[PDB]
Amino acid sequence: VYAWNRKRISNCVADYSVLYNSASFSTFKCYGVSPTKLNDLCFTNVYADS
Amino acid sequence: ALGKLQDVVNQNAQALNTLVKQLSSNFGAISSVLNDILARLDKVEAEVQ
């Protein structure tokens, strides 16, 4: 966590429901957007910090 | 000489330019644009914005 890893995501279609429907995730909280809505949106940049 | 008539046109133009530019102001919401809020949030979160 002191050395946290960022992946850039671009030039693709993102079905976020493949993530937010998975019962594996012990936490899934969103800010400035609702996860229910992500299937219609589009974005300049996407990052995954891990 | 017609400065009296032109002043009335200028004041009415400034009144509408100010009224319309104020649609772009946030007033403390997440965004100035109403369709962006509705395309991003569900009712319980959106109604506060």
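Using Swiss-Prot numbers, chain B covers 944-992, in order.
Note: Cβ is positioned from N, Cα and C throughout, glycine not excepted.
According to Swiss-Prot, the natural variant B:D950 to N carries the following note: In strain: Delta/B.1.617.2, Mu/B.1.621. Quoted from Swiss-Prot, the note on natural variant B:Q954 to H is: In strain: Omicron/BA.1, Omicron/BA.2, Omicron/BA.2.12.1, Omicron/BA.2.75, Omicron/BA.4, Omicron/BA.5, Omicron/BQ.1.1, Omicron/XBB.1.5, Omicron/EG.5.1. The annotation that Swiss-Prot gives for the naturally occurring variant B:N969 to K reads: In strain: Omicron/BA.1, Omicron/BA.2, Omicron/BA.2.12.1, Omicron/BA.2.75, Omicron/BA.4, Omicron/BA.5, Omicron/BQ.1.1, Omicron/XBB.1.5, Omicron/EG.5.1. Record note (Swiss-Prot) on the natural variant B:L981 to F: In strain: Omicron/BA.1.
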Task = List only the single closest residue to B:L981 (variant position), chosen from the variant positions B:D950, B:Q954, B:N969 by CA-CA distance.
result = B:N969
Query = Between B:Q954 (variant position) and B:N969 (variant position), what C-alpha distance do you get in Å?
reply = 25
